[PDB]
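Novice: Pasting a structure below so you can have a look.
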4 protein chains.
Amino acid sequence: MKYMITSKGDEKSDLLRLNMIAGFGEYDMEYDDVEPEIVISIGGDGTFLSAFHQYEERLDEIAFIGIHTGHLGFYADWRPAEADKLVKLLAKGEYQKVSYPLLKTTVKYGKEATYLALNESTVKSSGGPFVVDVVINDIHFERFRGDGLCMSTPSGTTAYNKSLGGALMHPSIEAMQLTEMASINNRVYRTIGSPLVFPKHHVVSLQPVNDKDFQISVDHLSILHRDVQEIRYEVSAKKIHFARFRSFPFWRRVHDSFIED
Amino acid sequence: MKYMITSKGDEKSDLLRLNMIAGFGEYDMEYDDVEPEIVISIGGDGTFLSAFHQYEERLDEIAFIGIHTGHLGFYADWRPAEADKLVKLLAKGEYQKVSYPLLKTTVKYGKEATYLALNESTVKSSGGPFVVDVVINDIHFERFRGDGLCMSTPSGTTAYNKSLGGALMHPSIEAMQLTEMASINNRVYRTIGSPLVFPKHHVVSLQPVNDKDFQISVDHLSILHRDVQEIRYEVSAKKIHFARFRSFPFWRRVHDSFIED
Amino acid sequence: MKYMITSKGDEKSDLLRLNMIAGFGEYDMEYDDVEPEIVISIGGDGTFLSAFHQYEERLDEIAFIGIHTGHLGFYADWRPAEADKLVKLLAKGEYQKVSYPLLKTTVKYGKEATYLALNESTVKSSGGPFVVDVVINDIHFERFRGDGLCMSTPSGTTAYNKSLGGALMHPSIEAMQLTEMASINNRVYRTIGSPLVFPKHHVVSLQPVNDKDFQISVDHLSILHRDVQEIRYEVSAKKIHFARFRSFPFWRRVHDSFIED
Amino acid sequence: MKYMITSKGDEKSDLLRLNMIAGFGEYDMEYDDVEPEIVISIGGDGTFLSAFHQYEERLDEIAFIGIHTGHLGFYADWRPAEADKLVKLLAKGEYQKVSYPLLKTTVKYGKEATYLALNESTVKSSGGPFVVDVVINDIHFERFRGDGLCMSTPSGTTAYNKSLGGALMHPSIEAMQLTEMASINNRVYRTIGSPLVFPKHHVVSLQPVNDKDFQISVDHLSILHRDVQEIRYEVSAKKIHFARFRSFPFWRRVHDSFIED
Ligand SMILES: CSC[C@H]1O[C@@H](n2cnc3c(N)ncnc32)[C@H](O)[C@@H]1O
Ligand SMILES: CSC[C@H]1O[C@@H](n2cnc3c(N)ncnc32)[C@H](O)[C@@H]1O
Ligand SMILES: CSC[C@H]1O[C@@H](n2cnc3c(N)ncnc32)[C@H](O)[C@@H]1O
Ligand SMILES: CSC[C@H]1O[C@@H](n2cnc3c(N)ncnc32)[C@H](O)[C@@H]1O
Ligand SMILES: Nc1ncnc2c1ncn2[C@@H]1CCCCO1
Ligand SMILES: Nc1ncnc2c1ncn2[C@@H]1CCCCO1
Ligand SMILES: Nc1ncnc2c1ncn2[C@@H]1CCCCO1
Ligand SMILES: Nc1ncnc2c1ncn2[C@@H]1CCCCO1
């Protein structure tokens, strides 16, 4: 089919990319970075996130693969020594696909912008204090004062979410998880403290109390948003598709990354 | 239908129980605590847990209701002033039902015993140090040394799980959550630290390293188990059914219990 | 003596300030905001922090007092109804003094700047990733990757330090406490995780790994520092002095703020 | 002087003990396990704790030394290869001493018993729920409901205290630290959550609310206490003395145990 290969850009990843292109040339495979059906990412999870966001308008028509030239990643979970076997099996194309849930962020002004996250979307304040009202399915839940908030996909839970004390959830669960960053708690301000796990179709809305300027991040991309009226989180109806060429279970991947390999 | 009412046993709950029995007598309703189809619990969440476990062999044929005579409970979530309206609507019996997931614990010896938890099942050691091997779907995940482990249902997450830093998950999610109690972590022992959220059909197995005697709890019931070979956790195929007579959303119930009411 | 009164600036605090000035006029007391010996702060703990920093060059010659016109503060811990009794006892001037430790921050470039904190000093990155080497008394302790770090005085421990999971320490202890903000931990990056409590004369040094631009905060003041070579923390030899006019124990103040009042 | 050597009891530690006794025989040193002035512990930190408690009535007249035959301990912090150099320098006896603070626990009935802890003293319930009133210097601070409480010395902070989220404090600080085990927090029960660090002469008292039977631990020793009226914690006036034969800083010891060695 049509395929493309993105590279981290160091010698190791560029040379592996050139060798995989050469290997693909021995098959009925066309290099096309406009309408690829296979997107191979060579580098780390950061390289993989840029690949996902490069092609997030054609998610339904792409199977993603990650190769880690450094340490094992959660998306770049195949070693460079398997690249030749990868080329072979991608060429035949009878592999299977597994799908992970994604997070949809909607930002409203006083106008609207939507974003897909593969790891998480976070909200912080633009210098001053961060106060927002947290609304769950039109129900006012809490007034949060602190550093900010983080909404994670399931596969995002091993990333920023983990550093904030959130739970790791198996990515077959269609959910999103909200974690707090340094919440103020006394007898004036009061937050739940615990991470919150939301199913599909639940809508978490963040509403400004005073200042309406926020620094909003989506995966690696962080930009200052002004005149914000509302930030809405929900599990996306879209999903990322991976080419499956072996059994590498999520919990083993968690074990290899955090316990021992 | 056939119904029964369990009471916490103080004056307040016994008198409310007698008044509801009197109210039920005005309808085609029979009191039967052997094969009830409606089990009303009057007291707190602890009273409700005993009601669930009193009838856990007829879960498929029972709708549960809880009335809190003290503070709002997560299962006893209706006020005594609504008891008359409750009798009325339970008598007609066109109410709807909502189902929550349950946790199945299997304990193997060198023989087998199974238990259903509505909140959680926990494992601790019988005096000495607690060391177990944690196996996830036949994959050795970690060697845990510490005080113990807790496996929570979704509706259990607001209970012991919350005090251990676990996430609160909406009970429409068919999952279980594993949290650590005081894990030892250095460059000898190593655990994941984070709460772990498991979907249906995943099996978490705890296996003894040295001592094989453990104190195992299931909801309020804690008993010493000897000659234990394995403890297995999975989401039960069984579910608890509640009679639904109003909209009291889980997240509002979380808000009213932990934030403000 | 010479005194001055700073005000939060709302009606309530300005009017209390004018009334205390009037009351002071009945005694041998001179208003002087250049060389005061008594600095009264009317507002909240934030107003008190500005008062401290307004006069941090004459700390050895000033006794501070805080009045809270809103909720109880940890530095503004006297109610407005006691202002008349405060004027009386400050005028006679046989009150006693209690001293709290302070935190000295040194920032070195490639030049040097020093700062005193009453609550804490925090270090974060200027947009990009935050990586620093943590050196304790010339001993390399850890390579920290995460959101940032916070070094708190004892009286600062109830503030930002508390939201980061740090311990509350009685301010009679001459120490400083280092807490992490969202540290990355796997088998590549490794931090201690726990808050660290340091005695007098211990020096904690933060050293850049790659990027040398940091956002450094000292109490309420946060400024971007460029070309930073080192950030050094140690317990200051200077101390803040409070006028003591009653017994309001620190632990009771903790109780009233976080448990119940 | 008079010395004695305790051993973990495995081959490795017994043989090292016999060799050190032989080496000591070449000097004016007498083996005496009744009134030793030097107590050498060979094994791990657990062996060292038994040595301390074996001789806790002669703490003022003993310098302790620990040798780790397994992994580095915080009290057993010298390697077996240094045992010959240890014998030499202990024999001459111009070494220096460093002292660590200790924790005094008082248990009152309806009679009194006192205990010294080198690591920590913990309180849990005897099966049923654990509810105690926490009193700080005769001031009621909180009503704690949960699994239990832990009061740690400074050198104890790297042990159980660390697993409960407490801070690590340098043992030159004369203090004790109170950490919670799985506290219940809602709008009925309310605890501070944060670890609490107390200076010398502060007294923390635990008082029963209903049940008066508790499982109290002091270092490795845990015994059921009945008819308990009060548990009192304070920094001991006694101190443990170590023979100092090299520079092995506490923070480096923390680094080697938890970060890398
Ligand atoms: C470096 S690739 C970008 C990812 O880094 C992760 N990340 C950012 N900051 C942190 C942090 N403080 N701790 C852990 N992961 C982080 C987020 O999940 C982001 O999507
Ligand atoms: C009192 S009813 C029994 C329930 O109490 C909860 N529980 C027990 N111990 C604790 C604790 N330490 N913190 C919070 N909840 C607890 C558990 O979820 C149990 O099912
Ligand atoms: C508003 S007065 C300034 C103080 O607010 C405190 N502070 C800032 N951010 C937070 C936070 N996220 N949580 C708690 N306290 C905070 C810091 O201790 C600072 O000195
Ligand atoms: C094994 S030597 C005894 C010491 O083990 C430590 N300990 C006991 N339980 C735990 C735990 N769950 N986590 C960490 N350390 C522990 C306590 O500090 C005790 O003094
Ligand atoms: N989904 C993820 N799970 C775990 N780790 C992740 C993920 N995505 C990116 N990273 C890491 C975070 C540290 C910096 C390098 O990239
Ligand atoms: N599912 C539950 N969610 C929250 N709280 C619960 C639950 N079950 C029982 N409790 C409480 C725990 C404290 C003692 C009284 O009962
Ligand atoms: N030392 C302090 N201890 C507790 N709280 C403090 C302190 N200083 C300032 N604050 C609060 C923090 C929340 C915003 C208002 O000011
Ligand atoms: N003071 C201590 N600091 C760290 N670790 C300690 C201490 N005392 C004993 N241990 C360990 C705990 C795990 C089991 C082996 O002994």
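The residue numbers of chain B are those assigned by Swiss-Prot, with the residues present covering 1-110, 114-264 sequentially.
The deposited model was determined using X-ray crystallography, 2.0 Å.
Just so it is clear, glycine is given a Cβ too, placed from its N, Cα and C backbone atoms.
From Swiss-Prot, here are the annotated features:
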type	residues	note
MUTAGEN	B:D45 to N	Only minor changes in the structure and a 10-fold decrease in the kinase activity
BINDING	B:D45, B:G46, B:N122, B:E123, B:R148, B:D150, B:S158, B:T161, B:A162, B:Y163, B:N164, B:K165, B:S166, B:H223	NAD(+) binding site
ACT_SITE	B:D45	active site, proton acceptor
MUTAGEN	B:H223 to E	Twice less active than the wild-type. Its activity toward DTA is increased 2-fold
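Burial and contacts for the listed features, if you can.
Specialist: Taking Cβ-Cβ distances under 8 Å and a sequence gap of 6 or more within the same chain, the neighbours of B:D45 (mutagenesis position) are B:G66, B:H68, B:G73, B:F74, B:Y75, B:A76, B:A162.
Under a cutoff of 8 A between CB atoms, and with a sequence separation of 6+ in the same chain, the neighbours of B:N164 (NAD(+) binding site) are B:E123, B:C153, B:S155, B:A170, B:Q180, B:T182, B:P198.
Under DSSP, B:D45 (mutagenesis position) is assigned to a helix (H, G or I) in the three-state scheme.
In this view, B:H223 (mutagenesis position) is surrounded by 12 other Cβ atoms within 10 Å of its Cβ, with every protein chain counted.
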Novice: Ranking the binding-site residues B:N122, B:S158, B:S166 by other Cβ atoms within 10 Å, which is at the bottom?
Specialist: B:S166
Novice: Using DSSP, would you call B:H223 (mutagenesis position) helix, strand or coil?
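Specialist: B:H223 (mutagenesis position) sits in coil per DSSP, no helix or strand.
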Novice: Find the Cα-to-Cα distance between B:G110 and B:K114 in angstrom, rounding to a whole number; note that the 3 residues connecting them are absent from the deposited model.
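Specialist: On either side of the break, the Cα atoms lie 6 Å apart.
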Novice: Cβ under 6 Å from ligand 6: which of the recorded positions B:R148, B:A162, B:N164, B:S166, B:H223 qualify?
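Specialist: The recorded positions passing the 6 Å Cβ test are B:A162.
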Novice: What subset of the recorded positions B:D45, B:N122, B:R148, B:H223 has a Cβ sitting under 8 Å from a Cβ of chain D?
Specialist: none
Novice: What recorded positions among B:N122, B:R148, B:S158, B:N164, B:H223 have a C-beta sitting less than 6 Å from any atom of ligand 2?
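Specialist: Once distances to ligand 2 are taken from each Cβ, B:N122, B:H223 fall under 6 Å.
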Novice: Provide the three-state secondary structure of B:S158 (NAD(+) binding site) computed with DSSP.
Specialist: helix
Novice: Please list, in sequence order, the residues in the chain of B:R148 (NAD(+) binding site) that are at least six apart in sequence and whose C-beta is under 8 Å away from its C-beta.
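Specialist: Same-chain residues close to B:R148 (NAD(+) binding site) (Cβ under 8 Å, separated by 6 or more) are B:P132, B:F133, B:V134, B:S186, B:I187, B:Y192, B:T194.
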Novice: Would you mind pulling the longest C-alpha to C-alpha span across B:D45, B:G46, B:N122, B:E123, B:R148, B:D150, B:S158, B:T161, B:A162, B:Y163, B:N164, B:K165, B:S166, B:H223, which the record has binding NAD(+), in angstrom?
Specialist: 31
